Amino acid sequence: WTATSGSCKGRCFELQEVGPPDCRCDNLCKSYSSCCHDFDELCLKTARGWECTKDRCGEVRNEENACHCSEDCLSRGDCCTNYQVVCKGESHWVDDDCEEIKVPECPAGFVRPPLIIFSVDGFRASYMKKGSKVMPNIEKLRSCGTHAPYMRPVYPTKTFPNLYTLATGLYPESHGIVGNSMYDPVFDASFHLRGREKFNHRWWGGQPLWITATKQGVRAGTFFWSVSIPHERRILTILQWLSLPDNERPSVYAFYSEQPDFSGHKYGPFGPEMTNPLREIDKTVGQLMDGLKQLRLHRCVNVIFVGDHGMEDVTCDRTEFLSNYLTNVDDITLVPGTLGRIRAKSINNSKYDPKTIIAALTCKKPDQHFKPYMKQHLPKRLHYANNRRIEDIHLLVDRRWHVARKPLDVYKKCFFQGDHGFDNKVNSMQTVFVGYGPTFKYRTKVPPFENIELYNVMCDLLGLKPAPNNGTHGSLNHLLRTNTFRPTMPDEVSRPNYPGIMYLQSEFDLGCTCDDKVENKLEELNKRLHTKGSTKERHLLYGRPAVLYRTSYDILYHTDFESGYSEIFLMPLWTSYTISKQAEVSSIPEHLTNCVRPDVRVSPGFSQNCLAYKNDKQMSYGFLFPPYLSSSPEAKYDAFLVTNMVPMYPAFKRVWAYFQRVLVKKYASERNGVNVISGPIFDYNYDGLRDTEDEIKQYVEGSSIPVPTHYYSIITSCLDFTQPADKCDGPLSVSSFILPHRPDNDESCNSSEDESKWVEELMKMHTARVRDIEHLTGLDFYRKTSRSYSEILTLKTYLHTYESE
Ligand SMILES: *[C@@H]1O[C@H](CO)[C@@H](O[C@@H]2O[C@H](CO)[C@@H](O[C@@H]3O[C@H](CO[C@H]4O[C@H](CO)[C@@H](O)[C@H](O[C@H]5O[C@H](CO)[C@@H](O)[C@H](O)[C@@H]5O[C@H]5O[C@H](CO)[C@@H](O)[C@H](O)[C@@H]5O)[C@@H]4O)[C@@H](O)[C@H](O[C@H]4O[C@H](CO)[C@@H](O)[C@H](O)[C@@H]4O[C@H]4O[C@H](CO)[C@@H](O)[C@H](O)[C@@H]4O)[C@@H]3O)[C@H](O)[C@H]2NC(C)=O)[C@H](O)[C@H]1NC(C)=O
Ligand SMILES: O=C(OCc1ccc(OC(F)(F)F)cc1)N1C[C@@H]2CN(C(=O)c3ccc4[nH]c(=O)oc4n3)C[C@H]2C1
Ligand SMILES: [Ca+2]
Ligand SMILES: [Ca+2]
Ligand SMILES: [Cl-]
Ligand code: NA
Ligand code: NA
Ligand SMILES: [Zn+2]
């Protein structure tokens, strides 16, 4: 019940919300059906429209009008946004030359520059160039302020996950909003776009910017607007709030626009009907900026123009139906559309088997337009697994397509020409970022970045300390004139040992053999120096990685590579090597095919053994430094050390061998040398964080050798590719991957063909940021460069996406 029989007299768009069953006058009361009787009358005035006209100038104040052109309006803070243009001979903001804002020029009483977030739904990144002619206000913001060519949303590229990621800096798996539609098994409840359940606080985790602000004594405007409050009224409300007394005035504000998303669903991303929505968005920006200029706040306020996701061409005749694949289609529930999520219709059914469902959806039709995954097998870059609201079975759907359960669900629900929600690497899903104001830079282009990073910058822009989040604080310092946050490198927790020769061959009983019993005063001083670290400046270009947890490990030096060997996990955490442009690929000699050699620096008891692999019929083994890339026949022996060995499924060895034999050399040619850091990853609980020893679910049969869930590589070179990787004077260039360690290649439908037809495609799919690898290993890379830490942070957040221009 709401006793709706009070009043909004003098309370229009109040900032503090009152407690039921009292009647409300806040910008959300409509969406709760709880506004006072007179709300429409007093708070949503529309009389006479939104603009001043030549004959409204200096009129008698009539309180019934939407906005005012009277003389006293500037003091009351409620003029139509164009009042000065029409009645005082002033110019529109857009028609002024832009001048650098070197310092905040604010009215007395302002303790900090205010922040206005102008967010636009479905604003595809390419609209900035393609609609440039019809968006003059937005185009002035872009070219005078700081801008990116695009900004990467989170997966799934839906509305609520992306808006709440903007507000919190969290992956949807961590903030809880994992889709536009959700079921929570612990709650036994569903979350929909329509309805009242979405208004319950229990869905929304993390700490959004407005709460972070309130708790630290910064006042916030209310971010959410009811759908029936027109755009023009939202702008006037923000402007009115900005006229309040210093003690009452918020410092952070939000505007939301349903366009162009709303139209893009109907007409598609570039439908001719799309020009008008872009014109109107630009008109609304113009109004805000004209309003700010009237109050002399246009060189004081920081404005962020930001989208949640883009928009793709999608029609009904591009729908795949599960009913064309499954027999038992009635025992399942599907969350449909641009992504697929499958669970059992009833948990009282013990005959339901996810394994057989996946099998029935795997490579069944030659042109198939979705791919099924157990959630833990999704590319790690999506960070989409660690939440009870994310179903075990997931369908990644091809751009331009839909997935539905039965055909009946599509025609008894063509209505639409556009949609979104696909993989966040897809070009048509990219969205926009522009920052404009005293704290942003002047006329600056920055590289593309991810939307998880903004929460930190907004906190910076407001002088707040950010709640723990997924951004990397300092990685967007290059956007800002000042207010920068100065990050330090995490302290190393474990220091390494540097073992020498401590064990005799015969102390080892590992069941390993090698054909290496052959025989010089010159060439023996040489091999000693290599094991002491003479070539280490060649293979360890950026310092050794830091270990940021408590453990026991050894640094091992070799002619061609260096590794940090973990005595706990019985394998290296990392292996580092440089492959120059001129280097040569050789093969493994016939006598050395099954050669594994004891490492006399490491005790038998901290070594793997060959017997375990022989006994394990499923598991085989591979090497981290590839024998193929040894610099000499003699150095090749180092590659067969038991300490370079890691466990690998035969099916995965096909992938690994192609990468090591073909691709590394190809990258060295194209990039003028590469440095490579490879290693194992253990993430059995799929939380995206390094597993402790007691979390490993799988060992090589009859031993304490743990099985990695993934294998990573970080491939670095010089951004100026005229300089070789090992003699680089400037910025670096990186690409990385995290390949799932799987006993089959079911993920690749073309895997019965030659590795050259499918391997590289798979690697591209599982591209990663160095930062993703750091979470998963508890390491910290690039500790010794000549670059600034901020720049290195940007590098660590980079993702190579493999999309075209
Ligand atoms: C992205 O950034 C985020 C944020 O920084 C990272 O997530 C953090 O990771 C931490 C490590 O996993 C985690 O710390 C744990 O906190 C537990 C208490 O957490 C509560 O309080 C916080 C802070 O206010 C709050 O945010 C949490 O809210 C969660 O839960 C509610 C509902 O339950 C949700 O509404 C909300 O969305 C959020 O859920 C998300 O996180 C949880 C995990 O906390 C997931 O399960 C969800 O799927 C979802 O993603 C909480 O209300 C605390 O209990 C933990 O402590 C245990 O572990 C430590 C290890 O040191 C041990 O010493 C303790 O003894 C304790 O173990 C005991 O409990 C065990 C389990 O019951 C039991 O096995 C043992 O026997 C012990 O009894 C732990 O410290 C932190 O909560 C989250 N924060 C957030 C916001 O998600 C994330 O890692 C980043 N991602 C990447 C890739 O880097
Ligand atoms: O006022 C709203 O949001 C303010 C807001 C602004 C910025 C924020 O973040 C930042 F400031 F920190 F940056 C956070 C919040 N709302 C009301 C709208 C109801 N919606 C749909 O119903 C919808 C809209 C488009 C859709 N497309 C689709 O497929 O489903 C959709 N549902 C979308 C909701 C957004
Ligand atoms: Ca949207
Ligand atoms: Ca883990
Ligand atoms: Cl969804
Ligand atoms: Na085997
Ligand atoms: Na296959
Ligand atoms: Zn939409």
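Following Swiss-Prot, chain A shows residues 51-463, 468-573, 576-591, 617-886, kept in their order.
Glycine residues also receive a Cβ, built from the backbone N, Cα and C atoms like all the rest.
Database features, via Swiss-Prot:
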type     : residues                       : note
ACT_SITE : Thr209                         : active site, nucleophile
BINDING  : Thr209, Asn230, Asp311, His474 : 1-(9Z-octadecenoyl)-sn-glycero-3-phosphate binding site
BINDING  : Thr209, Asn230, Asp311, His474 : 1-tetradecanoyl-sn-glycerol 3-phosphate binding site
DOMAIN   : 54-97                          : domain 'SMB 1'
MUTAGEN  : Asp171 to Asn                  : Abolishes lysophospholipase D activity
MUTAGEN  : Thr209 to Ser                  : 15% of wild-type lysophospholipase D activity
MUTAGEN  : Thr209 to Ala                  : Abolishes lysophospholipase D activity
MUTAGEN  : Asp311 to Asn                  : Abolishes lysophospholipase D activity
MUTAGEN  : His315 to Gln                  : 20% of wild-type lysophospholipase D activity
MUTAGEN  : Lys430 to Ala                  : Impaired secretion. No effect on lysophospholipase activity
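Where Swiss-Prot records a feature, it is marked here on the structure.
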residue	record	DSSP (3 states)
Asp171	mutagenesis position	coil
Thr209	mutagenesis position	helix
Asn230	1-(9Z-octadecenoyl)-sn-glycero-3-phosphate binding site	coil
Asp311	mutagenesis position	helix
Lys430	mutagenesis position	helix
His474	1-(9Z-octadecenoyl)-sn-glycero-3-phosphate binding site	coil
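Counting every protein chain shown, the number of other Cβ atoms lying within 10 Å of the Cβ of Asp311 (mutagenesis position) is 22. Under 6 Å, Cβ to nearest atom of ligand 2: this is the test, and of the mutagenesis positions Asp171, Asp311, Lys430 it is passed by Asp171, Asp311. Annotation for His315 (mutagenesis position): same-chain Cβ neighbours under 8 Å, separated by at least 6 residues, are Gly172, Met361, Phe470, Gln471, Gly472, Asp473. Ligand 8 lies under 6 Å from the Cβ of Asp311, out of the recorded positions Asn230, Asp311, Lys430. Under DSSP, residues within the domain 'SMB 1' (54-97) fall into helix, strand and coil as 9 helix, 3 strand, 32 coil.
Sequence-distant neighbours of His474 (1-(9Z-octadecenoyl)-sn-glycero-3-phosphate binding site) (same chain, 6+ residues apart, CB-CB distance under 8 A): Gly172, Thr207, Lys208, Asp311, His359, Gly360, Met361, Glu362, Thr388, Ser482, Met483.
Among the recorded positions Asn230, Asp311, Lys430, the ones whose Cβ sits under 6 Å from an atom of ligand 5 are, in sequence order, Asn230. Missing segment of 4 residues between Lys463 and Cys468: the endpoint Cα atoms are separated by 11 Å. Where 2 residues go unmodelled, between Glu573 and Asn576, the Cα positions on each side are 9 angstrom apart. For the 1-tetradecanoyl-sn-glycerol 3-phosphate site, whose binding residues are given in the record as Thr209, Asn230, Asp311, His474, the maximum C-alpha distance rounds to 14 Å. Ranked by CA distance from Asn230 (1-(9Z-octadecenoyl)-sn-glycero-3-phosphate binding site), the mutagenesis positions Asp171, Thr209, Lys430 have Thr209 at the top as the closest.
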